[PDB]
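Asks: Handing you a structure now.
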Amino acid sequence: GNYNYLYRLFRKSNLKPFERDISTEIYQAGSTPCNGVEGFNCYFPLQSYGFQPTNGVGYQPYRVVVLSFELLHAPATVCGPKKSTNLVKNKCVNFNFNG
Amino acid sequence: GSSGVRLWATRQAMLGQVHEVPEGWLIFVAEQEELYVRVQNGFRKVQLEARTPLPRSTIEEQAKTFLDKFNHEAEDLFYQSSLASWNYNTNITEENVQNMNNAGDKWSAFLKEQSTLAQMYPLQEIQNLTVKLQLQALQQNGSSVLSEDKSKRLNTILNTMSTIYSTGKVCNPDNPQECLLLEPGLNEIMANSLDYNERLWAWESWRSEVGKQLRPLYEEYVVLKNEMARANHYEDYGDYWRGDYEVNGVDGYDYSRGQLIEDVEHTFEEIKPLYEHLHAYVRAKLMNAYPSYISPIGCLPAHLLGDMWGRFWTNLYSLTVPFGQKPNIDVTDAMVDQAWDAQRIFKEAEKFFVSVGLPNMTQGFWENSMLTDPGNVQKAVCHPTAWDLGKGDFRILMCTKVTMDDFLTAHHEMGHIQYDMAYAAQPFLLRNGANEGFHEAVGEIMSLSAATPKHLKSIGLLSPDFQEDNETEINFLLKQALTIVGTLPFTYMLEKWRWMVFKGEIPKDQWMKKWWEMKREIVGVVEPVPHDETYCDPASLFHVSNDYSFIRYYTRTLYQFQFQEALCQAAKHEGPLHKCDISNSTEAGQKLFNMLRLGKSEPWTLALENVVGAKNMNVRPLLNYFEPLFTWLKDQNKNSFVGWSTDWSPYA
């Protein structure tokens, strides 16, 4: 079991988009105060991930990366490859040198 | 027409402004916490129950959180426990022995703690059926509902009989040091040697060394099993086992433990004419073999059935074959002709299981499971078991050889795991069969379909030129009756015997005698040597000593018959039911998967209704399956008297 990773199984409210919740507060599932410790109606929201080589395909540790793109008043910075063609000379052609 | 709800701080303002409230507009006052509905020329007070103190934390929310937390951790603990058991089952080693010792200790202590935690979550205030059912399984204390001393002594007595049954050995009088265990020393000699004397001595010696020793232990085991059954709100330990089949709170599908007994008795009573014909013909073949040892009217000998408990008559199939000159159906020699192994057996099993429309299963099981004994460096168990290790890990323990018998058991084993991962969407508690008679039924139905000659011809196991005459069909049907129908009366009665043994209706000084009386009138089998109540022959069963309910086998047989009939109806099979094959029928697999995915969350009665169409079990598939054999037995019973006689005995 690869227990390095943890998942916030429980939370007091739904996280807002593009928000990270890292607080390790003992989740209170009931009306009994947790007092900083788990127990009756008190558990740990950041439960442990268990990954083994013989686990199920949908249960394997999957590395997921999401690439959000931000366009704002600031100048654009992350542009595309902008492939360039070959070069010709002494021929009537339609050229484009950086716009 | 639309309206809404109106509020007022005080009822004085409500009375003044009630004239302006249109009909259909609700009037609420916070001072009196009273609700009213605006009606024609007035307002009608809405009846309100006791005011709750805003219990925003119900037990349902706490139970759901506790269940989810339990299921997440229980998955890991059970997973590593299953790995260690598989490692031991594939390699028996001293380091492996302590592995389940630690794994079982942690799992048991963890289970009792979660059961203890679930104790303060009563099911009365829980409305979710899944939550209520899962916590009911969690709150099942079992042996711990009583005091610790009662649990400790019950476990010690359970360990004693389990060890005694495992080490049950009998020695020949002439050779004191020459002794044979029940498995396989005793079983091999009685199943192979047809000698009356040797089988009688082995039967008598086994019940003398084991029956006498386990009689006080079984009675103490039964007494303690009645002690925590009533502590678990059951009239006997038999009712405790029957609680699994009980369905409560499901309108239109509720089932009671008493209903199971009545339906099982009703099924056996209508089955009886078919069994009597089979018993008569098997008896008729017995005078053919031994004319001076079996009466034409008397019951069959206990040791002359192929099983010392009288379970299966498969060993008698050669002795009771309808036609001994017609060769039997077997394509094992064709497998070695095509150079096949256990890997090809499982590979063809998957090909059959995807021909029925169900999707192919992953590659993890193939590389994580052995299909042949791992040489001799590491000792492994070859018993047919299914490993529901969890976390999407599934394994099969089988030293499968290139044989038809191993081919069918391999089909049986993959059907078990194919049932296991079908309901993977269920939580950890609900990732199980609906009843104990369903997992074996799933593996049995399609293994028989694989064994059908049409399946063998389709994938080349049997040559297409094979002729399908009634002679081979009758021989196959009789073998099915001996192996399947033959064990039904023994399965029904022994569970019936053990039920009232827990109930205490039949006194201790009559149990075995009532068993033998039931062996004669009901089973139609008579013991060859008279004994006393010191003998505890029903306790000589593996399941009785190892605390296993025996009703699983009789229920599974009728469950699998219903499943096979529904499979043939879905496949629109024409002709004899025993030749019905589900291969190359995608719709049949889809219909089966409709309940395979369902799991144990729904009542098993609903699952049975979804498969065939009847909420209650029925024996209709039995008649359709064995109709050619039933007519053949009726025709051949010109000398086979239908039934048996209680009066006659091998010793009397």
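All residue numbers here begin at 1 and follow the chain in the order shown.
The deposited model was determined using electron microscopy, 3.2 Å.
Positions of Cβ are set from backbone N, Cα and C atoms, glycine also.
So Swiss-Prot lists these for the protein:
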type     : residues                                  : note
ACT_SITE : B:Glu413                                  : active site, proton acceptor
BINDING  : B:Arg207, B:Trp515, B:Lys519              : chloride binding site
BINDING  : B:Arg311, B:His383, B:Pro384, B:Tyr553    : substrate binding site
BINDING  : B:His412, B:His416, B:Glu440              : Zn(2+) binding site
MUTAGEN  : B:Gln62 to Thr (Swiss-Prot position 24)   : Increases slightly the interaction with RBD domain of SARS-CoV-2 spike protein
MUTAGEN  : B:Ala63 to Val (Swiss-Prot position 25)   : Increases slightly the interaction with RBD domain of SARS-CoV-2 spike protein
MUTAGEN  : B:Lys69 to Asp (Swiss-Prot position 31)   : Abolishes interaction with SARS-CoV spike glycoprotein
MUTAGEN  : B:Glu75 to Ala (Swiss-Prot position 37)   : No effect on interaction with SARS-CoV spike glycoprotein
MUTAGEN  : B:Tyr79 to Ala (Swiss-Prot position 41)   : Strongly inhibits interaction with SARS-CoV spike glycoprotein
MUTAGEN  : B:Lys106 to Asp (Swiss-Prot position 68)  : Slightly inhibits interaction with SARS-CoV spike glycoprotein
MUTAGEN  : B:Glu148 to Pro (Swiss-Prot position 110) : No effect on interaction with SARS-CoV spike glycoprotein
MUTAGEN  : B:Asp393 to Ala (Swiss-Prot position 355) : Strongly inhibits interaction with SARS-CoV spike glycoprotein
MUTAGEN  : B:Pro427 to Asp (Swiss-Prot position 389) : Increases very slightly the interaction with RBD domain of SARS-CoV-2 spike protein
Asks: Cβ neighbours within 10 Å, counted over all protein chains: which one of the recorded positions B:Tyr79, B:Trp515 has the most?
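Replies: Neighbour-count leader: B:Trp515.
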Asks: Quick one: of the recorded positions B:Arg207, B:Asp393, B:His416, B:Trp515, B:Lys519, B:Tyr553, which have a CB under 8 A from chain A's CB atoms?
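Replies: The recorded positions close to chain A are B:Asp393.
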Asks: Just checking: which of B:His416, B:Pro427, B:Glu440 have a Cα that is within 10 Å of the Cα of B:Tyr553 (substrate binding site), counting only these recorded positions?
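Replies: Passing the 10 Å Cα cut: B:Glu440.
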Asks: Work out the three-state DSSP category of B:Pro384 (substrate binding site).
Replies: coil
Asks: Given the mutagenesis positions B:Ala63, B:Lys69, which one has the fewest other C-beta atoms within 10 angstroms of its C-beta?
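Replies: Comparing Cβ neighbour counts within 10 Å for the mutagenesis positions B:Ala63, B:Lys69 gives B:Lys69.
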Asks: What's the number of neighbouring CB atoms sitting within 10 A of the CB on B:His383 (substrate binding site)?
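Replies: Around the Cβ of B:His383 (substrate binding site), 8 other Cβ atoms lie within 10 Å.
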Asks: Name the residue among the recorded positions B:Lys106, B:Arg311, B:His412, B:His416 whose Cβ has the smallest number of other Cβ atoms within 10 Å.
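Replies: Minimum Cβ neighbour count within 10 Å, taken over the recorded positions B:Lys106, B:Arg311, B:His412, B:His416, occurs at B:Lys106.
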Asks: Going by Cα-Cα distance, pick out whichever of the recorded positions B:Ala63, B:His383, B:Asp393, B:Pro427 is nearest to B:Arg207 (chloride binding site).
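Replies: The answer is B:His383.
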Asks: Would you list the other residues of this chain near chloride - those whose C-beta lies within 8 angstroms of the C-beta centroid of B:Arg207, B:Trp515, B:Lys519 - in sequence order?
Replies: B:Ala302, B:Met512, B:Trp516, B:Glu527, B:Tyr535, B:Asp537, B:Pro538
Asks: Indicate whether B:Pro427 (mutagenesis position) is helix, strand or coil by DSSP.
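Replies: Once the DSSP labels are grouped into three classes, B:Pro427 (mutagenesis position) ends up as coil.
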